[PDB]
Amino acid sequence: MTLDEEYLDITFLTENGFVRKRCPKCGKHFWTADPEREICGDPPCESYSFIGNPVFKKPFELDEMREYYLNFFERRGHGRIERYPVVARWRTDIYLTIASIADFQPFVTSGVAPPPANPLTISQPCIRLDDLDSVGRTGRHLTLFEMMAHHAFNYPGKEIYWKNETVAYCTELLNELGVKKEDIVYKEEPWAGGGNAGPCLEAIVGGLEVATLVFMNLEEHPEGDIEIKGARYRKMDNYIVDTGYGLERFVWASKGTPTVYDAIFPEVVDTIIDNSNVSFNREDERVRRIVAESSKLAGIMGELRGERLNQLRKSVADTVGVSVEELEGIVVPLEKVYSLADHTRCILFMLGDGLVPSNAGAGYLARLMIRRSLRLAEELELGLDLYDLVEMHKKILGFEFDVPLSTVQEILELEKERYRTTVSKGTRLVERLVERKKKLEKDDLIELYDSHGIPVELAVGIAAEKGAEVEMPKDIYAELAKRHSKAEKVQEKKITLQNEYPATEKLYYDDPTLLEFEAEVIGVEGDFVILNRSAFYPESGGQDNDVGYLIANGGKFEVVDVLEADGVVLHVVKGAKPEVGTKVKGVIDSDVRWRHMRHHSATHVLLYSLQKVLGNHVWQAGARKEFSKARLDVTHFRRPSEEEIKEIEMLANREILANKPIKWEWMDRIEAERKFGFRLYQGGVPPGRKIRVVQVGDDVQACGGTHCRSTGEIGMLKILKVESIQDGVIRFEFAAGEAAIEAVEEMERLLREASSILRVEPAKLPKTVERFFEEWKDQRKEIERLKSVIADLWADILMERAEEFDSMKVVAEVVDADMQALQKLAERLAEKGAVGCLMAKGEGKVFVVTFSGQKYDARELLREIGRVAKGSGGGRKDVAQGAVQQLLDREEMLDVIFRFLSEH
Amino acid sequence: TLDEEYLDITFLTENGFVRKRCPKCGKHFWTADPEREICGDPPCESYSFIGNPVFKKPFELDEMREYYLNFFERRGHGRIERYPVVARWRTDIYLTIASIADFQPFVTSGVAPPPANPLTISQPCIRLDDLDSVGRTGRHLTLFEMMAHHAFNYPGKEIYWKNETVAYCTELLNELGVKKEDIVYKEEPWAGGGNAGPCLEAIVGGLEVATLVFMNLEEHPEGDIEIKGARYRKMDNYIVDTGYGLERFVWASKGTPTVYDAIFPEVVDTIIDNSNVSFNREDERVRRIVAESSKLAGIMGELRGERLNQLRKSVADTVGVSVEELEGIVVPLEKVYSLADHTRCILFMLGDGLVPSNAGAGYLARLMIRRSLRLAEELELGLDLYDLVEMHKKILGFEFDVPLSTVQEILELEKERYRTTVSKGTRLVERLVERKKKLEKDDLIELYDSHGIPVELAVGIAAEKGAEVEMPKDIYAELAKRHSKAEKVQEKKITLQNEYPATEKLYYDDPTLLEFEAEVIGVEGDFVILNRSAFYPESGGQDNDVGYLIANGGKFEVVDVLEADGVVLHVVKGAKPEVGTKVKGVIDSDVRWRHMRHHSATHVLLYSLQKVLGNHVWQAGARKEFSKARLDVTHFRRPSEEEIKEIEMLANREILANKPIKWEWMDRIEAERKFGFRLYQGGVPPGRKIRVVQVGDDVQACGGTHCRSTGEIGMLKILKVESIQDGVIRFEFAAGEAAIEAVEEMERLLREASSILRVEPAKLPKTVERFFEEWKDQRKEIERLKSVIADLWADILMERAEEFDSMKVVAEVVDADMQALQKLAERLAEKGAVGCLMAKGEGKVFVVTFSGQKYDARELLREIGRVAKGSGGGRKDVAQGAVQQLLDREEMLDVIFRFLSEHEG
RNA sequence: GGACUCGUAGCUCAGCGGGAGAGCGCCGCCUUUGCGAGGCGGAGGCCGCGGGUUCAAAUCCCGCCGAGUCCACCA
Ligand SMILES: C[C@H](N)C(=O)NS(=O)(=O)OC[C@H]1O[C@@H](n2cnc3c(N)ncnc32)[C@H](O)[C@@H]1O
Ligand SMILES: C[C@H](N)C(=O)NS(=O)(=O)OC[C@H]1O[C@@H](n2cnc3c(N)ncnc32)[C@H](O)[C@@H]1O
Ligand SMILES: [Zn+2]
Ligand SMILES: [Zn+2]
């Protein structure tokens, strides 16, 4: 917490004219070089002053400021570094880059690995979605921003510089930028994040935290000597300089514009206004006067949300002279504009550095920013697509990205399809639930977006439409991002049985061809046999495991599976059990190990191919080879066409044909990252100061395991099945070598045994199959017509076989048929104005049917017929249906008809 | 003319020989005496040595060779071990007919030096040309070993000529037992294999034991001299040809009745003991009857006619046996001798890799199996052909490249393949006896020709069914030879318009680099020629090395690439740079590589097929079309699916082993001695130096582009396996990106078919069978329903039919297709209805007339066919046809009435 | 290498331009005293695949596929 030394160990502040004092309400001590005046810099006590009168000696641009800051610290002794990707590929804890120091943790910060240079300087772009809700409302917060920084890594006894010389330099740069030493305030505070924390002081000028100098010394650990934000941090041996400068906030104070958005990307802001439904004009002088007051005091109203927000809103509106209900004709719509302008910029870096939208993982955070951005464009009714804004952001910044704008658009265009589609099914669920619930808690909105893909802002309108009362908390959206910001530990069942053995050697790194080894054993517990010097290949992924037997003088021992725990090897044995301390020699099954090598080599080739064919946005989620199968999972927005499938398999095997060398050797992480890039961690992140580098062609990956010497040892890659497991990811199924031939052979056998039962040539199978099929449809459609015609004719043959009575053809026959026939017949007889009835000797009781196209009632007829043959039924005027217990002869059929037909 | 060369022999004159003219055959010869022979006497001589061995001691097959072989080996000759009986090294002949044929024609034309000089070898030879004699003459064989010794002489220096040749011969004769005066030397012209020359037939004991040729002639289209139809020219290269009948040498030493009884007595004994033969070999009669029959055998061969019965009576009465009885021993023996000899020939054919076929080289082997089987039937042999062949492998004691287990499986196939054919054939003949009720030659020639049924069988069956027969014995080969046609006569290649000397291509030692740097030499039409190149001319559909040919001015391109000997051809469709400015050229990389992959993979598959199946498989053909390829090998039956599978397995095992593929120019003599005759599966390349290619293990003479290693060829996939002809099998395949695209193409056809029936690609067949079964049912149910429609329709019209003499007639225009009309009428006819029906169609109206009574319907069709101008016909009950003018019921009934009026009284 | 013949019910095949049939085999009922046959009845067909001719194709022509045979420096 508080240690007197760090506060007074500074030989610069105190000895260059700096004093500090604490105010009652804030309670925090701030170093001011102006003893005459006292300010603070936090929301409850400060307002921005520099608007109109730029504190700096000159307005600067965002790209001219990078160099001015970077070139400055370049000639002080610091080395220059290039920006890291906004996605955390190098670490396992988080998805996105939180800080500039987040680039170096936990490997350089825990001293395990060296730094690229010491000291270093950088303009690292970060995405902080914790401050998401505060974006647009305060005018000083951004989702994506370049955090200028300059670090210095110091180990027990050595350092380039410490807090004194730099704050000095920090103060100097400002003095070289047109800022007098007294206008600067250093508010003392702690700063945490990424597992590393430490005491700091935040540089405040014009009432704006433009910089932040963190002096971190504590590493996160369950011991938790200190307690910070509920997290447990603990002191480490080495200490490190961690500084953070906001490029975004520096240009703002140079140009002296209302908000940070008008300072950085004015083109976008001005463009959004002109092509959205916002009423007011931004050029008009009347509006400009409003904006000046609206922006100069925006710092506090951002942290305020409720009726207390109106307590400041009411006060701020009157000074201008215009009502509170009219001020919100600008401040409320501008928020929607400022946010969309900023969020779009964040879309650039997210998608530009290889993020693919999904329902989970790092793709969720990508999707989230697009989803919300799409919503804001419907509240502004923008005539532009979201891509059109990105187009400006790219050219305004002048950055070069791994993922091209061609890829960016196809994603943004596919998402609006999915967004608008996932909305239609949602509203009915919303409008139904708001009537049962009648209220909306914090959890209801979070449940809405994650489960049903419905934005928060959309839910509030439908809530207001139907009377429900809704409670939107502060950081409502930041809660969404944070809850999906943790890269899950992918924790699987771990067994660490105490063997009291902390040592273990591995032998298959140098040469995978070496299939047999020689060493002593100490294995004692379980079914597992632990050997000090073993060349077996264990894995917790179920498979990719070597297999073999062991013979000594006592007998033979067979090992089916091989596992690993705490860096120590395990060998399962079913059969006899070896004696501890035996000089043994192990043998690997040649085929199984050879197969992994052939297959594993193929996997690294395929990943290269997918990247080369589709785009640079391809990264890998998982990999597993089943018995006679194998799979690879990559990031992609849509299911690949069969045109692309062919291109993939072509390229992968074109690499085989080249037979390129497959080198493996250990490299230093910093030396490795510098040489290739963060593509090196596609299959995971290996620890240690030195890692194992694998190269299969132009593909370079940290893949400790078995491989071939050349790409031609693989054989051929044939994709078996391609499907989409989830939005954003697609699963491939492939096989090479022996499994390639078998797969291909099986496809022949199907093609051969299918074309041979149609007596056609396999090359003509597609065209001949449709021919057989189209005929099968037509001849089926034909059959039901012939059956109709049989009834069409059987009717015509019964009108002739009918005697006439009162100018009406009455027919009465006994025919052999089923019930439907009698109905399908009588309906056609009554369509030709005929009257009478029919009977069928069906199994059981005699089925009867009557009919009449004339005015005579059919059911009435059946009643009379019924009491002669003992039975009854029902029906309508045109046809009738029934069943009796005895058949009736034709002559006795006629007289009943003639009797019935006469009376009416 | 020819006398000048026979008379030059100083040896004959110097060593007491003399040239006489025998007054019987009108030909000259030599003899070492005037008066000891007191012969020859009219017309020719018989055997004398039967009962009287000419040699000092009886020899054997093995004993004879080593004596003969050592004889020349110690006298300076070079011993080269025998060639296979199959013509592998030659494209002209099918099997080795003479010992000299092992060196024709490249060695015999001076292009290549002989293995050594001089030479000597007991070489196996097959002559199915002279079979008809074999079995009767008692001196002929289908297969025999021809011991020889050859000298090869160039202009200026020789090893030895005709004088020394005869001298070396007489010595071997005299050192063996026969006196110099018993030996006779007859002058006969000789030709064969493309090389001809004057010759001396050596006759001792009344038998031709040796023959030697002095090749001064070789075949040419413009030859001045003429022998056996073909033309020969004078050689500037003279070769000494000799040939000693090993089997005949052994025979004379044993003094046995027949050569058959000397070479393989055991084989002959096995047959006779288990046959239906009417006698016992041990009796005095048969020993005596045969001993004299064998003496007069040599005449009954070269002279066949009606006087054979007179000579038969001569030997019969001289041995005093009834003429029918002599046949009772002679005729069954001939079959036994032939079969015993045939089986011996069989052995070497399969053993050296001849796979029985219905055509080509393989048919030679089949034919021999056929004849062997026919004889076994007449003898009612209790053993299979394999048993007899098995003996020869032991008796002759030779080692073959082809295993004997393979041989039996080939015999069991060919035996069953015959018994299947004769059954199919016999049943056909019977069916003629009930249809033709007679047999004639036009049939009989066709029965044998296109069904393999021997002339005798048909007559035998016809007599078992008592059918008229005639057997044209001498009209057998005429119609088989009568009708012909050939399109072109000239040489294979288009002769070039202009010539330029000494071309060369460096791409042999450099397939790895495409581009070159050379200069222009000459230009002609669309094609051009340069100094040196890396372009490899295509043979067949593909194998083309395609490339863009730039200049100092502009860029040009080559479409196809061909070759003229001594000049590379580059086919272009466009402009042409003149000789003035020399140019450079480029080659397409992707196109080149695909062929190099196919080339190497072609060798690889052949290597696989041998290992998987057997040594009996040889490449009989190979070529490729882009995205495809083919390779033909000799195998008796289309492989089982497992065999094809493992072949594909083994092939892909070899692509991963990554065996280096070396390649180097070698001379002929050293090339074939080190490897084996597998070298000439690719072809027979003319020239002194030969480009050989070592692909992993297998080595061939390939002048085509190749790969550095078997890893560059990529995956190999057999596309299709069809049996071209029984005994020859073709394999279709592809490797590299061509294999990728072919499997991808194969995958599409399956995927596509499934997306038509909306099913899993795995269930496609079992779902198709379902649809097919239903399709057959629904097609069948429509037939039943349609019959009811007609059955119902027929009754409808009978009710409203006009009555004409108690005959109800119907004439209406109905709405139904052609098949309904026809089905309708045949129902109306069955119920005695008369008239016609019509229906609107497609630029036509179908008309059907019908009659259940005496009136003829096909006549009615024309009577209504005059009215509306429509043709057609059919049976008497119904008639089908079309018309261009529809007729109203009245118009029709006006005709029906008119027709009916014609045919009553 | 050059030709010839044949693809039709499970099998052997006839029909060879206008109704797809016979023999044997298969399912059933009838007669028998002559155990196995006889009598009567029925199911079982892309008439090899694909184009051309004709009003009409199992049928005539062309091509492919498959099953066969002879001849042969003639081919
Ligand atoms: C240096 C330390 N690792 C750190 O990250 N400090 S910080 O969290 O305060 O951020 C560093 C600098 O970036 C800027 N910054 C921080 N959060 C920001 C946000 N949500 N939007 C825009 N800029 C921000 C501030 O100017 C700040 O001084
Ligand atoms: C070698 C010479 N070019 C040549 O062909 N000579 S020849 O045709 O006359 O036959 C060579 C020798 O082999 C033997 N021979 C030839 N034809 C034979 C046959 N059909 N059966 C057995 N022996 C034969 C004869 O003894 C003959 O002298
Ligand atoms: Zn891997
Ligand atoms: Zn070759």
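Recorded method for this deposit: X-ray crystallography, 3.5 Å.
Even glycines carry a Cβ here, placed using N, Cα and C.
The Zn(2+) binding site feature in Swiss-Prot is assigned to A:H600, A:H604, A:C703, A:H707. Shown in sequence order, A:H600, A:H604, A:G683, A:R692, A:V694 are the residues of the chain, 6+ apart in sequence, with a C-beta less than 8 angstroms from the C-beta of A:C703 (mutagenesis position).
Listed in Swiss-Prot is the mutagenesis experiment A:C703 to A, annotated as follows: Loss of tRNA editing activity.
In the three-state DSSP assignment, the secondary structure recorded for A:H707 (Zn(2+) binding site) is coil. Within 10 Å of the C-beta of A:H604 (Zn(2+) binding site) there are 26 other C-beta atoms, taking all protein chains into account. Taken residue by residue with DSSP, A:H600 (Zn(2+) binding site) is part of a helix. A Cβ within 8 Å of the Cβ centre of A:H600, A:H604, A:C703, A:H707, the residues given for Zn(2+), is found for these other residues of the same chain: A:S601, A:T603, A:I662, A:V694, A:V696, A:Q701, A:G705, A:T706. In the shown protein chains, 22 other C-beta atoms lie within 10 A of the C-beta of A:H707 (Zn(2+) binding site). If you draw a 10 Å sphere around the CB of A:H600 (Zn(2+) binding site), it holds 24 other CB atoms from the protein chains shown.
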